[PDB]
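Structure provided below as C-alpha cells; questions to follow.
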Amino acid sequence: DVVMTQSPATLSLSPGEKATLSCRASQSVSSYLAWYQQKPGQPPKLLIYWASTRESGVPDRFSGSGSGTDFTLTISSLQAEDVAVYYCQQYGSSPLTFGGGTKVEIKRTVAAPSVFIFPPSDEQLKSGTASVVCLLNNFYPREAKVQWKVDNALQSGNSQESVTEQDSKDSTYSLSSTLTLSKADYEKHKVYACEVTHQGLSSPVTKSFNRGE
Amino acid sequence: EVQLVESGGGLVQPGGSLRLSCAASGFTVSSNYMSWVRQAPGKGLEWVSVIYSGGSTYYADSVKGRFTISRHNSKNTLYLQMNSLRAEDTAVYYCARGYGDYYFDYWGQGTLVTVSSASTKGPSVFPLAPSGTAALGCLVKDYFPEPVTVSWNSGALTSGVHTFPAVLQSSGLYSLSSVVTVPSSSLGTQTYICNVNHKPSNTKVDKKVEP
Amino acid sequence: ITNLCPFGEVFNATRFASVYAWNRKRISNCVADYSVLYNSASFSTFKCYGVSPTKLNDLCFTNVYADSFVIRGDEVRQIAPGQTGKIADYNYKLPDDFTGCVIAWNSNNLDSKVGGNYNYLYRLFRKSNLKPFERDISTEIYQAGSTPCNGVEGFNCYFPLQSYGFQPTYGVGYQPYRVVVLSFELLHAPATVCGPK
Ligand SMILES: *[C@@H]1O[C@H](CO)[C@@H](O)[C@H](O)[C@H]1NC(C)=O
C-alpha cells in the first residue's frame, strides 16, 4: 500500500515568509493528491486537489506542485491564522491513505508570560484533594520551565502541565501547571511558590501565596 | 449552505456496538459519495469507509467485517454501525462528502468514540480564586470521557478565554482548567459564571467565580 | 477453410473507445481461430470464465460480441463477474452468469501522450448501478444536491465523465490497458461461429 511521508514533521517560520511543505509517496501516484488544513478543534478543510487546482474559497497564497512521488505545497506569505496541521492525501491507489501531518508554527516576537498562582478552593479541600494551579498567559516561545517550591522543597514529577495550541490572533501560548496534594499532606506547609524560567524573563518569576490568608 | 451534523458518539465497552449518524443539509446523501474518516487522538487521519452514489460500500482492512456503512435515503442521513469494537477504535469520526472517493471538500464536525471498560463519571468543578488585570477560572477535575465544554456567562464572553486541553492523570480520569483574564474595572462589579457542560454524564455546572 | 472472423479489426484497431462508450462488434457468420489469441504473447490478462480456453476451437456459438474499451491498469480486476468498482457499477457491468473471455493488454506505447491523453473518459457519477451489458452515453449534468439545477454546471452539479490522464512516465496501474471482452452467447438460432476443422 502507499506509505505517505511528510517533511518536515514541524515547521516554524516568521510571518511573511514562504513555506514549502514536501510530501512523498512510496509509489508513483501521478497527480492524484489533495491537501487538507486542520485547525485545532476543527474539521479539516480542503485546500487543493489534483495536486495543483485550488478549492474555491481558498486564498491565492496556497499553491501546489509536483507529480509522481514528490509533491510540494507552497504558502507564499504566512499569516497569523495559518497555524494548523497540513495533510497530504493520495487517492490514486485503491485504499485512500493520509500523510503523517505537518504542524506549522509562526515565529512572533518574544513575549514574557503573565504569571498567576491559584490556591486550592476550600470546597475542594473537603474532598481530600488539593490542587494548586500556576498559569502562564500569553508567552512565546513554547519552551518554558515551571519549578514548584514548597518552602524550598525539591519537587519532582508531582505536577502535570497542559499547553494550549498557538493562538491565531497573536501567536502566543498559554501553559497551566497543576500540582496535586493530599489534604493532610497539603496543610503541613505554609507558603507555596511557583517559579517560572523563560527566554523573555531576565530573572525567574516567583509567585507565592500563604495558606493562612 | 452545506452542513453535516453528527450524533451517536459516546463511551462504549470493548466488544460493544455503536451507531453513528450524520445528517446532511445542502445535498442529498442518496446521490453523493460519502466517507467516514477517523482520527486517533494525537495521531493522523485514517480513512475508514466509503459508500458510492450507486450504493457500493468499501471498508479499510482494519475495519472490514466489523463496521457497516449505510444510508437512509428518505431523510438525508448517513449511518455507520460499529460492532465488536476493539481498543484502537477510540477516535474522532468525520462524515465527509467526496468527489467520487477522491477528495473530501465538505466535512462533518466530528464525534468522539471512546472504547474502554471504565465507567462514565460526572466532573467536579472548583473555582480558582483571583487575586490592571486579573485572571479567574474554573478547574474541571476527575471526569470521563472527553469532552467537557466550558463556556463563560452563557457564551457571551469569548475573548481572553483559554480552555486548556485535558490531561490524563495517573488515576485514569481527566482534568482541564479554563481561565479568563478580566481587567480590574469590571472585576468587582461583574459576576462571572462558567457553564461546565458534560454530554456523556449529562452534567451541567453553573459555578460562579467570585473574588 | 475460408472466411476467418475479423479479429484483426478488433484487437489491432487503431483507435479504441472509452469505457463509458465501449464499442460492440457482432462477430458472426464466420469461423474463428481462438488459439491464435491464446498463443499470442502480447496479452497480459486472459481470463475465460464460463468456458475452458483450449476448448474454444471446438464449441460452436451462434454469435460473439466483442466489447472493446480502454481502462486503467488497476481497474482491470473489476472487469470480471461479480466485481464492484467505478467501472463495474457505472461504466461496464458483466453478469454473474457470464460466459466468455476477458482479454486485456498494456497499451502504454499507443494511448499515452507526453502532455497527457485526455481522449479517454469514464463515468464517475450515476444515480444507480448499470444492469449487465448496458450502455450509457448520456452526458447530462449530475444533480447531486437536488437544488433546482436547471442544466447549468456549477456547485453540486458535476460533469459525470472524468478523463483518464495517460502519460508514458506513469507507473503500472495508471498506464492504459486495452480490454476486449468476448461474450459467446448461444441463442437457439442456427450457429454460424465455429473453430477451424
Ligand atoms: C495484430 O498484428 C500482429 C502483426 O501484424 C499479429 O501478430 C497479431 O496476431 C494481430 N492481432 C490480431 C490478429 O488479433
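Numbering of chain C is taken from Swiss-Prot, so the residues present carry the numbers 332-528, in order.
If you're wondering, the header gives electron microscopy, 3.0 Å.
A Cβ is built for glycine as well, from the same backbone N, Cα and C atoms used for every other residue.
In case it helps, Swiss-Prot gives these features for our protein:
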type    : residues    : note
VARIANT : C:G339 to D : In strain: Omicron/BA.1, Omicron/BA.2, Omicron/BA.2.12.1, Omicron/BA.4, Omicron/BA.5, Omicron/BQ.1.1
VARIANT : C:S371 to F : In strain: Omicron/BA.2, Omicron/BA.2.12.1, Omicron/BA.2.75, Omicron/BA.4, Omicron/BA.5, Omicron/BQ.1.1, Omicron/XBB.1.5, Omicron/EG.5.1
VARIANT : C:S371 to L : In strain: Omicron/BA.1
VARIANT : C:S375 to F : In strain: Omicron/BA.1, Omicron/BA.2, Omicron/BA.2.12.1, Omicron/BA.2.75, Omicron/BA.4, Omicron/BA.5, Omicron/BQ.1.1, Omicron/XBB.1.5, Omicron/EG.5.1
VARIANT : C:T376 to A : In strain: Omicron/BA.2, Omicron/BA.2.12.1, Omicron/BA.4, Omicron/BA.5, Omicron/BQ.1.1, Omicron/XBB.1.5, Omicron/EG.5.1
VARIANT : C:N440 to K : In strain: Omicron/BA.1, Omicron/BA.2, Omicron/BA.2.12.1, Omicron/BA.2.75, Omicron/BA.4, Omicron/BA.5, Omicron/BQ.1.1, Omicron/XBB.1.5, Omicron/EG.5.1
VARIANT : C:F456 to L : In strain: Omicron/EG.5.1
VARIANT : C:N460 to K : In strain: Omicron/BA.2.75, Omicron/BQ.1.1, Omicron/XBB.1.5, Omicron/EG.5.1
MUTAGEN : C:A475 to V : Increased resistance to neutralizing antibodies
VARIANT : C:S477 to N : In strain: 20A.EU2, Iota/B.1.526, Omicron/BA.1, Omicron/BA.2, Omicron/BA.2.12.1, Omicron/BA.2.75, Omicron/BA.4, Omicron/BA.5, Omicron/BQ.1.1, Omicron/XBB.1.5, Omicron/EG.5.1
VARIANT : C:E484 to Q : In strain: Kappa/B.1.617.1
MUTAGEN : C:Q493 to N : Reduced host ACE2-binding affinity in vitro
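Describe each of these features in terms of where it is and what it packs against.
C:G339 (variant position) counts 10 other C-beta atoms within 10 Å of its own C-beta, drawing on all protein chains shown. DSSP assigns C:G339 (variant position) to a helix.
Taking Cβ-Cβ distances under 8 Å and a sequence separation of 6 or more, C:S371 (variant position) has no neighbours in its chain.
Residues within less than 8 Å, Cβ to Cβ, of C:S375 (variant position) and separated from it by at least 6 positions along the same chain comprise C:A435, C:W436, C:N437, C:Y508.
A sphere of 10 angstroms centred on the C-beta of C:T376 (variant position) encloses 16 other C-beta atoms.
Within its own chain, C:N440 (variant position) has C:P499 as residues 6 or more apart in sequence whose C-beta sits under 8 angstroms from its own.
In three-state terms derived from DSSP, C:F456 (variant position) belongs to neither a helical nor a strand segment and is classed as coil.
The local packing around C:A475 (mutagenesis position), expressed as other Cβ atoms within 10 Å of its Cβ over all shown chains, amounts to 21. Secondary structure at C:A475 (mutagenesis position), taken from DSSP and collapsed to helix, strand or coil, is coil.
Within the same chain, no residue at least 6 positions away from C:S477 (variant position) has a Cβ under 8 Å from its Cβ.
Classification of C:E484 (variant position) by DSSP places it in coil, neither helical nor stranded.
C:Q493 (mutagenesis position) falls within a strand segment according to DSSP.
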Of these recorded positions, C:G339, C:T376, C:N440, C:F456, C:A475, C:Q493, which are close to chain B by the rule of a Cβ under 8 Å away?
C:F456, C:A475, C:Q493
On a C-alpha basis, identify the one among C:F456, C:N460, C:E484 that is nearest to C:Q493 (mutagenesis position); the candidates are the variant positions.
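Closest by Cα: C:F456.
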What three-state class does DSSP give C:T376 (variant position)?
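DSSP call for C:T376 (variant position): strand.
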Let me know how many other Cβ atoms fall within 10 Å of the Cβ of C:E484 (variant position).
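Its Cβ has 10 other Cβ atoms within 10 Å.
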Around the C-beta of C:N460 (variant position), how many further C-beta atoms are within 10 angstroms, looking at every protein chain?
17
Between the variant positions C:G339, C:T376, C:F456, C:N460, C:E484, which lies closest to C:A475 (mutagenesis position), Cα to Cα?
C:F456
Under a threshold of 6 Å between Cβ and any atom of ligand 1, which of the recorded positions C:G339, C:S375, C:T376, C:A475, C:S477, C:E484 are retained?
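Correct list: C:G339.
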Relative to the Cβ position of C:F456 (variant position), how many further Cβ atoms are located within 10 Å?
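The answer is 23.
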Where C:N460 (variant position) and C:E484 (variant position) are concerned, what is their Cα separation in Å, rounded?
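Computed Cα spacing between C:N460 (variant position) and C:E484 (variant position) is 23 Å.
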